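A short worksheet on the structure shown next.
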Amino acid sequence: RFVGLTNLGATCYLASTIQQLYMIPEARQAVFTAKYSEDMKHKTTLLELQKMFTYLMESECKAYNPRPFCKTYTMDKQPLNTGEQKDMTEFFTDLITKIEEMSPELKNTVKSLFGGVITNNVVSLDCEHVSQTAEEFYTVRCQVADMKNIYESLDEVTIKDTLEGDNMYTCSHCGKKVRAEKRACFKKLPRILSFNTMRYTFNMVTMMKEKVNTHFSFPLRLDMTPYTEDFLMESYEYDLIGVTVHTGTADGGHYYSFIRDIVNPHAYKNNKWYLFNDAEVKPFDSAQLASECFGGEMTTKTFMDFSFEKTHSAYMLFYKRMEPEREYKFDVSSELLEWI
Ligand SMILES: [Zn+2]
């Protein structure tokens, strides 16, 4: 049905990343049909990702052992350590950027599928000059602390701040100190929008990072129009297709994934979801997304109620752009079909 990925030690973050990539048809097919070139920058990683995807699609087993892929993977220091819990957002961004660097073809596919452009504007209120700079992204960081839902988070990402009094902007054109309005807006949005729902605050008394477990909701249907460049200064509506959940603390936490099957049509109409948790994959009742992903308090019996905040909650949200109008053909190379 669906194949898991064996945890090699502390590789929760890898399994969540590869499975969500695998379940995005456009990404699965671009990996299978990738064009190799003799002097390409991540050649072995490509082959091992092709094999992983091939194994996930065609293996009769229950789990792939991603050890060959890890042993070819380099992030900052040369090897990828099997027993260190990497940040999932960082790994997702690292992999996607590797794929982008493989070839011009893949860079174009990746920038369209996962990439977007933020514009940072500053509008002077005391001269005619404007400044605007572009910022590319693959994920959008969304503050969860003191926010009730992802719209309030995006209101904060997109907040118009005015530089005044002591914080006066210096216009580079006329060299004057000026009041100005500074604002971030989305100029281009990817087909697959990824949000890192960030629950960590720096307690600068402990000098440590602490997880926020308050309630934070997000909808199945999201309208990005009010955050777009046109609105502030192709469809903008999205459907939720996956949630990477983090449970525990920053230190000793773990990741697992609720993912929608958008590959299988006569099952996509039935809104079938699955829980991908290392080597174990099983169907998920998506009516339970709020319970499993929104955080906030729950109660249990101790006889009296005992109340605590859930330590499991959304870590990354995956949204797919709505398209007005398939059964997918994946072209695994003949040689890989031989291997599997
Ligand atoms: Zn000026």
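For chain A, we keep the numbers from Swiss-Prot: what you see runs 1892-2124, 2144-2212, 2220-2242, 2247-2261, in order.
Determined by X-ray crystallography, 1.9 Å, according to the entry header.
Any Cβ shown, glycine's included, is placed from N, Cα and C.
Per Swiss-Prot, the features are:
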- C1903 to S: Loss of function (MUTAGEN)
- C1903: active site, nucleophile (ACT_SITE)
- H2164: active site, proton acceptor (ACT_SITE)
Secondary structure at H2164 (active site, proton acceptor), reduced by DSSP to three states: strand
Cβ neighbours within the same chain of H2164 (active site, proton acceptor) - under 8 Å, at least six residues apart: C1903, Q1976, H2156, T2157, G2158
C-beta crowding around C1903 (mutagenesis position), within 10 angstroms: 23
Unmodelled segment of 4 residues: Cα separation of flanking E2242 and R2247 in Å: 9
Distance bridged by 7 unmodelled residues (Cα of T2212 to Cα of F2220, Å): 5
